[PDB]
Amino acid sequence: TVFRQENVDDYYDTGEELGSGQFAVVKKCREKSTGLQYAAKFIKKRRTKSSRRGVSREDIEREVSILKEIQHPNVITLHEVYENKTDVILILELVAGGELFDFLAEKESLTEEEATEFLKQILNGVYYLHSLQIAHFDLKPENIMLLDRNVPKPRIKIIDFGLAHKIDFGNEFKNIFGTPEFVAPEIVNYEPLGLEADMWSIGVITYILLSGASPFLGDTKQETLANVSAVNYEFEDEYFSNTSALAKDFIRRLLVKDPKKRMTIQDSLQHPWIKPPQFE
Ligand SMILES: c1cc(-c2cnnc(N3CCN(c4ccncc4)CC3)c2)ccn1
């Protein structure tokens, strides 16, 4: 599939660079014809067929196809796609309140009520994705953005679908590996992957929201990955002594090695607490 090949600068003016990962660049921009503001994500193309740098065309096209299908308040909207010799440029909805990662760094830890206000929105977005058989495969605080960080109950959107896949045969078995602290054991073990992997990541996120600490994090990537595979975590009393038993129950039912025994997204919404790359 080919994208718009006019110069993006003919249609948008860019401004501030926003925070991003090592591989893409994200800039605020403004569309000349409407004055509306967006975020432009520049994905570097592969320079040759057997190259390791840049993103393969197949991978870019998968991300664009998934973005085009999704429309939900808790997921980022794709507006347009441009391309040139070096980059594919996604014009995305602007989310200006920063990363949940940076919000958490300011608060240290969240109360159970504050955590559930965020978690409900994450679960609603993941329920939409899983209903479409889309696994995100990279859920973590850096991939969740706040619309406005200055309100008492900030609203959020899931971003960056660069690892997302449609799961139409129940599982995928290929080159899929996210960030070590957040990946499920089946990722660590290079096993077939399905929607269950996202549920594990939600368990990790929930643990971090309540404690400010990462449940499997070791001093090196290999230690973290070994900890994930062994389900080596505990609810440290220093962080969790005053946390409700139901919150611990929720996490415990997500941080389960066997994907078939892990809570699904539908289970998570009915749970009584809620119901109203890899190489150093
Ligand atoms: C504003 C921004 C964005 C946007 C789009 N794509 N990726 C984005 N980042 C967010 C930061 N980031 C990391 C990852 C690792 N370490 C530090 C930061 C993860 C990816 C932001 C979209 C709309 N409005």
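Numbers run from 1 along the shown chain.
Quick check of the header: X-ray crystallography, 1.4 Å.
In case you wondered, yes, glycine gets a Cβ from its N, Cα and C as well.
As annotated by Swiss-Prot, active site, proton acceptor applies to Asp138. Residues or ranges marked as ATP binding site by Swiss-Prot: 18-26, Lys41, 93-95, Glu99, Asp160. Annotation comment: Swiss-Prot describes 12-274 as domain 'Protein kinase', evidence class sequence analysis. Where Swiss-Prot documents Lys41 to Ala (Swiss-Prot position 42) as a mutagenesis experiment, the accompanying text is: Loss of activity, apoptotic function and of autophosphorylation.
Cα of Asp138 (active site, proton acceptor) to Cα of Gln22 (ATP binding site): a distance of 15 Å. A Cβ distance below 6 Å to any atom of ligand 1 is met, among the recorded positions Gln22, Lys41, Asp138, by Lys41. The sparsest Cβ neighbourhood within 10 Å, among the listed binding-site residues (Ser20, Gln22), is found at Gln22. A C-beta separation below 8 Å, combined with a sequence spacing of at least six in one chain, links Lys41 (mutagenesis position) to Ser20, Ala24, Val25, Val26, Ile89, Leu90, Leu92. Missing segment of 13 residues between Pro276 and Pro277: the endpoint Cα atoms are separated by 39 Å. Within 10 Å of the C-beta of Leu18 (ATP binding site) there are 18 other C-beta atoms, taking all protein chains into account.
Listed in sequence order, the residues of the same chain lying 6 or more apart from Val95 (ATP binding site) and placing their CB within less than 8 Å of its CB are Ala39, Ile76, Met145, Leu146, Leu147, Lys157, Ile159. The least crowded of the binding-site residues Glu93, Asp160, judged by other CB atoms within 10 A of its own CB, is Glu93. Neighbour density at the Cβ, taken as the number of other Cβ atoms within 10 Å, is lowest among the binding-site residues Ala24, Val26 for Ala24.
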